[PDB]
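As structure tokens, the structure follows; a few thoughts come after it.
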Amino acid sequence: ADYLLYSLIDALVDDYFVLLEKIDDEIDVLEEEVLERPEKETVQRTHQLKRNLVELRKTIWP
Amino acid sequence: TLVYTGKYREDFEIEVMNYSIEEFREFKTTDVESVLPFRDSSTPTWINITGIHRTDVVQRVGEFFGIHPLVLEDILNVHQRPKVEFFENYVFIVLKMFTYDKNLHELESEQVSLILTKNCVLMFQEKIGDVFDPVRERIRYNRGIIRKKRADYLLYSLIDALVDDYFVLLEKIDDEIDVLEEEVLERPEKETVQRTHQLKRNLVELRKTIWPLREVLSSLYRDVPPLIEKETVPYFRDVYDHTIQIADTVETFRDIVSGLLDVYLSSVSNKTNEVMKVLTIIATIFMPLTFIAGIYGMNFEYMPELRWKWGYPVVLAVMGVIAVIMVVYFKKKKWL
Amino acid sequence: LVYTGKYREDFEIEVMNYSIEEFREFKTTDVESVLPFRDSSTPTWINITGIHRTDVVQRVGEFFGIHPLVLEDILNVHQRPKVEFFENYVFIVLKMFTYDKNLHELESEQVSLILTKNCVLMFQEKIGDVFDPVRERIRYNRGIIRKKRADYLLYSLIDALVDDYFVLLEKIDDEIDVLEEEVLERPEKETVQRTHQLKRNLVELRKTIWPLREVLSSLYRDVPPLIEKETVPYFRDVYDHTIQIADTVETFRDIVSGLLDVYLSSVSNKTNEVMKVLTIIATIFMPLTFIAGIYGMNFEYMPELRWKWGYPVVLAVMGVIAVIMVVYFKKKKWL
Amino acid sequence: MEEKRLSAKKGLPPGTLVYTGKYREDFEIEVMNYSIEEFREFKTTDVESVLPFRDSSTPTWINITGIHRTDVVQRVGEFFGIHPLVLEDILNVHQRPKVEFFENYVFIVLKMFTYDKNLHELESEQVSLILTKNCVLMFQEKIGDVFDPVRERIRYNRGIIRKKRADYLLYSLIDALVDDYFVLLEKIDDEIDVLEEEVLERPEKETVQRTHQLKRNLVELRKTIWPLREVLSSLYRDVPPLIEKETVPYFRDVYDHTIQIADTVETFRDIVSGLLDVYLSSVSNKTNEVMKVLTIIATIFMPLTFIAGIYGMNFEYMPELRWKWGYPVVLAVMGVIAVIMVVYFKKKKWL
Amino acid sequence: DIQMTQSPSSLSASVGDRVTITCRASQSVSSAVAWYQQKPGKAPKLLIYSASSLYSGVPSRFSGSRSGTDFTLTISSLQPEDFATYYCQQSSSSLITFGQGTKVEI
Amino acid sequence: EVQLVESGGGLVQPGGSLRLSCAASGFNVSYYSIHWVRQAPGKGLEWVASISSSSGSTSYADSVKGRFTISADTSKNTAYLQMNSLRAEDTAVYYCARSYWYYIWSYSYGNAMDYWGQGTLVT
Ligand SMILES: [Mg+2]
């Protein structure tokens, strides 16, 4: 069962990697948008992404 | 030596109770010598001096009950962290009450010192007004288990009432946070920024008060000196967990309030861009028209200024043409 | 050995004997009394003020048989706080600060703690410290300072340093109140000067708090034979105090960062409002300026050859334009 | 994850080891074989003069300076049993700090920094350490390092270094590295001080170039110090069989120092981020003063020009019906309205 | 004791409209406000808890909100089945208190 | 699956005593809190009492405090409501409900009544 515990934890870390790919894509789109046409929606998305990143790091270190 | 530090000197009052299993008495007095011999009664007492500006009464009760002048000057001091001191005959604790006004957002503190000696509890307060009314009603209305226990349970009941008032203040701040969040969501203004900063500072002050309170209750339920008696330890553990709740809530509230204002702060100079849009569109449309009006307004009579073709309709037609061209050139990159 | 400190104003030797029975204090400027105190059975506290006169420092070092490396470290100033363990004594290096009105600077002077046998040696370059509460407790017979050993004296000294940190952050909070008022209704350049100075001061304090935590943990873990037990919870409590101090420093940093951010909002809010005034004036007077320019023409064939109250008609047109502009402003919330 | 193997490079023949850095001026080999009683020093250029030090019964510290000479790296690695991939890691300086544990040795990659005042640039030199049997192999990039205190401690018998084995030598070297890191951060603190003074007093354009340079330097510092912290944690906790388990608490001390350095780096990042905002605030203040001037002249003149055009009129009928010589009256009206407007502006303190 | 005033006491609207019921608390109830729908002669049915959270199995037509101390229940588009009595409750204290009730009728 | 069934209703002389019982099925009363809610004929809902079977802690409304007494039987999985000194103002429909605690903040909690019994009539 300890190897099963490993399998589950490894699956968790893998889906974190998938999430990181998604966040990289979002960062790409957001930077292109904010450098091509800045508005209030762009800065709202930027701040929301920053809060999401803070949540991710507060999760990842423990 | 023995100097009052606080700003409360308005009034003085003594409010003393005495309760037992079947016999209860409560009287308010104004002479310090009247409430002196209560230390020796096995019946639990509760001495409350409401005005600590009169250093004479504090000194007299300290010398009569035999507490060191150091704890007396600790009682007099108001700019003190909440703390607990343990000795052979008496335990000295420092707390801080709080008050909030819904109309005007400010938070006021007031230090209260608690001393337990045998079956007597001494409570030193700065001004009239406290949060211990539920314990008084429990004493005076034959309810609970307050009168079947010793002065340690009275110490518990006072501290429990204090943490209950903390919960009430948390409720008021919850309402304020909800209202302010809605406002910042739809009504961003300077007054909102000032109110947000005031809420931030109030919350950090609350947190700075909260940590020593949790330390005090931890030392109360873990040290277990012989004067507190082991029967009442689980109650102190209960209020310790209540302090844990208070700390977690103030953490969350600080997070919310600090994070509220970031988008609004960063969304400035976008309005300056709109003022640019307007100022530039009127300038660009209307300077050339007045310009060529002045050009044709030259007054020297030698221009081709005769009737010819109708000058005014032609001038108005080219006015419209220039204005239409200016409008067409704009909005190409989504102006206006 | 070479002196490094910048304080040579005053010198003093302060020693104290305290025990269960009774306590005696000795004050002198010479070394005629410090030397015999080493063999005293009761715990004693030797305080030396001023490392500029290295003669006394080297004399007490040679008398106590301590390595010259710790002598050099005591004479050293810019060294980072640390502790060293030895069989006969423990070497401990700390820092402390202060704060005063009208001067916003942080100054640090070292305190070197030598604990051996039943005597504690502390070295300070300048007169003035925060060990008043422990001295008062010793003098007035409060707490359990007299009944315990020198390890309790070391614990009390460190706790006094923690109390110093607490009162220093209290003073910093007072400064934050002043700066908050200034940012609220006096935005200038001295505002950011003071705000950023205080922000960097909080930075320095946060950087300071970490080696103190490290040395406290070093005392907590090893528990050398010099420490006589029944003091580990005290060191743990001091550790918790340091954690609280660090978190309070973090909150102060957050507060002052918010103050800076609201200052930078009020700036460029001023530019926004100035641009608003200019734009409202321009858009409420340039249309009617053009209108007056149209009629200011003079053509040979021109309309309205003779109409009654032409100037009142022009004035009514101007009033209509002004009214619609004011309505637009009231719609936009610009004024 | 995968069994170790030499990678394939498109532009190179298959069995090629290439020095990746940019320093090709210095080459020397320095040895300090030492024991409890006797120590010996000699710098050399012949590589066979240091190989018979593999089997020394006492600690020895071979210090190879100059790894552009892949000859010496390859020869030493082949003689000491170091795997070719480890040699590739040594020669590759475009790398992050890391620690690898093998059956017979421990391989560590570290970074030394030098910050230059009056030319605000941060430079990195990679140093590699191999601890094996009784030897420590140090592969440096150029002359100049941070290990002089260790050298003089060995030479003058101060400290307990000669009483211990090569694991304590690896300790001494890493500790010297971290001490120099503390020095680097205090130098960066001084640079932050001067940059803050400049941006508060004289906000020029080059100062923001300096702020961005400082931000990038701090990002590089973080990306270096975090793997170093992981290396020290691994040395403290994973305890390979080459460390004798008696020098572990010292590695713990270095790990605590790494914690402190990382914290200071983050806080400096925060300070620089604040400095950029303060610069923007100052520039907006200057622009705001220019606005105040433009707005006050526009406000106090343009309506008056409008009124002048209102009276600069041509007509056949005179609805004005001038009475009591009203041209000075109009002049006084404009003067009064201008005085009122400038008084209002002074009240709002724009002027 | 908490007093909750649920107004209006009655409501008249047709199917497809948007109807809102507000509810004012005497003093601070944090967010523990729930809504119930009681058709005549039957037991109440839970619609919303925590002042904004739909109970499971409830159609998304009903919605709730809080702005300080007054709590509003809103139906996006009515249905023939939505004509009943709606109640307002606070659970902040151990002594639960209800609202007097609002009837939605044609 | 979760069902609450009440019993013990009917006519009682004023000043008498009655006992309501609430059978619980599909869940254990030891894990949830059981409420009694009162609806007067042609009047709104009114909370009466609550019981936490595991804890044994009770709470009564001011209207029925001192007179009423709530209880639960873990073995029978039923809840009881002893009603004493009943008056003409106490005639109403009595409901039995099951609630769960939810979470708002670290300091505030609430509960919501999911399942209700059909009710009983007491006059
Ligand atoms: Mg003209």
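Chain B uses Swiss-Prot numbers throughout; the residues present, in order, are 16-351.
Every residue gets a Cβ built from N, Cα and C, even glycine.
Note on B:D253 (mutagenesis position): other Cβ atoms within 10 Å of its Cβ, all shown chains, come to 14. Listed in Swiss-Prot is the mutagenesis experiment B:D253 to K, annotated as follows: Increases protein stability. Decreases ion transport.
Secondary structure at B:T295 (mutagenesis position), as computed by DSSP, is helix. The Cβ of B:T295 (mutagenesis position) has 14 neighbouring Cβ atoms from other residues within 10 Å, across all protein chains displayed. Annotation of the published mutagenesis B:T295 to L in Swiss-Prot: Strongly reduces Co(2+) uptake. Abolishes Co(2+) uptake; when associated with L-299; the original residue is retained in the structure shown.
Around the Cβ of B:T299 (mutagenesis position), a 10 Å sphere holds 13 further Cβ atoms from the protein chains shown. Recorded in Swiss-Prot as a mutagenesis result, B:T299 to L carries the remark: Reduces Co(2+) uptake. Abolishes Co(2+) uptake; when associated with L-295.
Taking a C-beta cut-off of under 8 Å and a sequence gap of six or more, B:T305 (mutagenesis position) has no contacts in its own chain. Annotation of the mutagenesis experiment B:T305 to L in Swiss-Prot: Abolishes Co(2+) uptake.
The mutagenesis experiment B:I310 to A is recorded by Swiss-Prot, whose note states: Increases ion transport. Long-range neighbours of B:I310 (mutagenesis position) (same chain, six or more residues apart, CB within less than 8 Å of its CB): none. DSSP assigns B:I310 (mutagenesis position) to a helix in the three-state reduction.
Recorded in Swiss-Prot as a mutagenesis result, B:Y311 to A carries the remark: Abolishes pentamerization. Abolishes ion transport.
Counting every protein chain shown, 11 other Cβ atoms lie within 10 Å of the Cβ of B:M313 (mutagenesis position). Annotation of the published mutagenesis B:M313 to C, I, L or V in Swiss-Prot: Abolishes pentamerization. Abolishes ion transport; the original residue is retained in the structure shown.
Quoted from Swiss-Prot, the note on mutagenesis experiment B:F315 to W is: No effect on pentamerization. Increases ion transport. Sequence-distant contacts of B:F315 (mutagenesis position), defined as residues of its own chain at least six apart whose C-beta falls under 8 angstroms from its C-beta, are absent.
Here the residue is the original one, but Swiss-Prot notes a mutagenesis experiment at this spot, B:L321 to I: No effect on pentamerization. Decreases ion transport. Mapped onto three states, the DSSP output places B:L321 (mutagenesis position) in coil. Listed in sequence order, there are no same-chain residues at least 6 apart in sequence whose CB falls under 8 Å from the CB of B:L321 (mutagenesis position).
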Length of the line joining the Cα atoms of B:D253 (mutagenesis position) and B:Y311 (mutagenesis position), in Å: 91
For B:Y311 (mutagenesis position), nearby residues of its own chain (Cβ under 8 Å, 6 or more apart in sequence): B:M318, B:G326, B:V330
Alpha-carbon spacing, B:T295 (mutagenesis position) to B:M313 (mutagenesis position), which is rounded to whole Å: 27
Of B:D253, B:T295, B:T299, B:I310, B:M313, B:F315, chain C-adjacent mutagenesis positions (C-beta under 8 angstroms): none
B:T299 (mutagenesis position) versus B:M313 (mutagenesis position) - Cα distance in angstrom: 23
In three-state DSSP terms, the structure that B:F315 (mutagenesis position) belongs to: coil
Structural state of B:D253 (mutagenesis position), classified by DSSP into three states: helix
